[PDB]
Amino acid sequence: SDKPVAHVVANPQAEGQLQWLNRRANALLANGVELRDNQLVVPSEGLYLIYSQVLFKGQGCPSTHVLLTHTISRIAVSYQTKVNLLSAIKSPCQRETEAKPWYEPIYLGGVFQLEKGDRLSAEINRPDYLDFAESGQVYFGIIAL
Amino acid sequence: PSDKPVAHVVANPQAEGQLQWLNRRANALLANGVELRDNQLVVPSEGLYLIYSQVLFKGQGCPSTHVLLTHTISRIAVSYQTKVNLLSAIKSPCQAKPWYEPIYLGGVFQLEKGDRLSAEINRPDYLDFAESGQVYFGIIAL
Amino acid sequence: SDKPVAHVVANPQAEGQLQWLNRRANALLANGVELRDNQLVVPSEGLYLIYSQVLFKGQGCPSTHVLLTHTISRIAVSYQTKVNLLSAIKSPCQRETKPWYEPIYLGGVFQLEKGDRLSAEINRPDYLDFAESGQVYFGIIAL
Amino acid sequence: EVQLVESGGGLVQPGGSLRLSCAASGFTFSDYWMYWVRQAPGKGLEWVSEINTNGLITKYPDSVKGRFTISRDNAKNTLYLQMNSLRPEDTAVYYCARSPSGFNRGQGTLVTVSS
Amino acid sequence: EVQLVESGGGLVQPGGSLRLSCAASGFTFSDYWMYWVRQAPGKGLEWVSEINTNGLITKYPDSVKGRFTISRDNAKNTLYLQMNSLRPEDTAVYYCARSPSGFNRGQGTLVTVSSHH
Amino acid sequence: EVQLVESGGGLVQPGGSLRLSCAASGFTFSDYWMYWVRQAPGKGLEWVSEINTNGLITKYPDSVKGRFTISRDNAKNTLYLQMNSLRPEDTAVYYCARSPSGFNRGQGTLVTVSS
């Protein structure tokens, strides 16, 4: 169509970091949306649908209490202020210690009135736990409505 | 501009032990005819709507009992006030360190005008509404 | 609206299998979208928002570590190749042997071609709570 | 073709207990929030209970709160009202319904509370 | 230049076991569900196994169910078919593919199940 | 009516420790990512810490990494910087801000590190 759109996927080759990518196969960055500084830049004022998923994986439970967050934040052109739009927290481990693998996905989605030149960041707290190897697990998208 | 009916209402942080949706906030919407009435979103015209809601539950230590958490979006028909489940999940909280359970619901539904939508949970005493963007409820016409 | 749209729901009458249905009750299959071989069929080229939820329920933890997956996959018209668009995994149990519930929600925008097919599939149909309505669904809408 | 038949009504003295039952058919019971409503002599129809589809969400007016417990069994297409520590002012025809206005209510079951 | 090269085929006797292997290149392997298909002489190509990207979803026709096991190592870009309790009617050319219809298949590996060497 | 008031600034010796404090008012503290920035004499403004709304995401430039910890208390509308293994290269006016360019910063607080 002609609608501003993106669906970016985590770079599988990055190392313990969340790095958004516009790959050819089943990814999108079109109709004026740009990926600058791992951040989607809104090309025009209006309503957008904004969404993201991360999947965290761990081989067992460490001593310290583990808290996982995923967040979509808006950075305003006007001031460079950074407000949380969508977030969630997950408690993967309640005990410690063989070592069985654990998995915790987080999905965020909603509708926001945005200004041209606003940037959106999709950010986590434990990239050492991020399962970005396989595809379809880590992604970040907008589409103008 | 856009003239598509749209809402994105957020849990009142100053409310206490209940889920109260608010629209008169930054990074919230209620426009093109959608009303917030008796804690529920009112559909201003017939058609396809995308409906979504997220809640975050939190406790200071694994419950002493087998708690189940649920989140539901329900359709109340204009007449007959019939309440049907559109979207729902149930989460098992962890079987003192803090625990966190998000639930996300969304999908597309044909609605008649004056149909109401409620987004409701079962344990408001575990609902984490103090923080921004953890608890929301929206629709948009497609 | 004249846009391709589908919201199909789990069949409650099936046993240990995920079968998609078009009820007239808060379910959709319209404006050219077809349900064939348990896959949604795209009637025209374009951008589609694609989404799905499954709800897993188990009475107690088994002796064998369980991993649960939900995947939305695209089957291309030209070759019948099948690629993963959206996927997640959950580990419902950490020790053996009190019911447990696990939801997984998937969603995203994708460029699809006319005749491209979409499957929503899971690994453990025996743990799927499709008895109640609104817990298991699979939808697209052309944007 | 929706049909709700209520039962379990009777005479009880103040401080008594009663279990009302409601047998449903003609609709997908699991899809619908269900209600108990009542009609007292000379009074407006009054909803006394609401329950959601999985039974985990329940709502009550202050009039019956602490004393009335709505439950459902989706397998059995049956709705229940546990009524404890019943008061005379609870005396009324009780109905299950698909709305708090009492839509698809049946014949009702009578609960009389007198000393 | 998608290449799927099959190997591990041979002569085996009824009740025998064989591990087929498939070295993949020229695509993002962890993106695609993968298949095992076979052509037996004078028969149409038959799909015998399907596996999803993460390896937790596997499907098999009634003909081999319980006896064949498909698996994959995405780090090694390799697909495997463990074939147990082999029977003479399983004798055919075996291909790994991106489709049940045989797309991107290689030369294939010949599996002969005879009661005589 | 946005006001950020920094404090905890003072004179400390190398290898030393300071805790800077920041009182927020006039905005919803919980909504905004917050920042510590500093300015040494004759140097540009330099961001030293970024924290998200829940305090689980922290970022630092390599200049202060290992040594500085940013934290927050949303109930107290207060932001903190724990400064450890302090160096003479850390002496400056330290501000809290809603951007890394120093947006809505206050009088700042002065941290001097000498012998």
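Residues 85-181, 186-233, in that order, are what chain A shows, numbered as in Swiss-Prot.
Determination method: X-ray crystallography, 2.6 Å.
Even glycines carry a Cβ here, placed using N, Cα and C.
A:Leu105 to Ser appears in Swiss-Prot as a published mutagenesis result, with the remark: Low activity. Looking at Swiss-Prot, the entry for mutagenesis of A:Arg108 to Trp says: Biologically inactive. While the structure shown retains the original residue, Swiss-Prot records the mutagenesis experiment A:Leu112 to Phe with this note: Biologically inactive. According to Swiss-Prot, the mutagenesis experiment A:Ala160 to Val carries the annotation: Biologically inactive.
Taking the features listed in Swiss-Prot, we show where each one sits on the structure.
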| residue | record | DSSP (3 states) |
| --- | --- | --- |
| A:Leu105 | mutagenesis position | strand |
| A:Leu112 | mutagenesis position | strand |
| A:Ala160 | mutagenesis position | coil |
Integer Cα-Cα distance in angstrom, A:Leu105 (mutagenesis position) to A:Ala160 (mutagenesis position) = 22
What does the Cα distance in Å come to between A:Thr181 and A:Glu186, when 4 residues between them are unmodelled?
-> 7
A:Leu112 (mutagenesis position) to A:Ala160 (mutagenesis position), Cα to Cα, whole Å, comes out at 23
The answer, for which of the mutagenesis positions A:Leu105, A:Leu112, A:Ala160 has its Cβ ringed by the most other Cβ atoms inside 10 Å, is A:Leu112
Count the other Cβ atoms sitting within 10 Å of the Cβ of A:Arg108 (mutagenesis position), across every protein chain shown.
-> 6
Chain C contacts among the mutagenesis positions A:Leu105, A:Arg108, A:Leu112, A:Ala160 (Cβ under 8 Å) = A:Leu112
Rounded distance in angstrom between the Cα atoms of A:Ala160 (mutagenesis position) and A:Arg108 (mutagenesis position) | 29
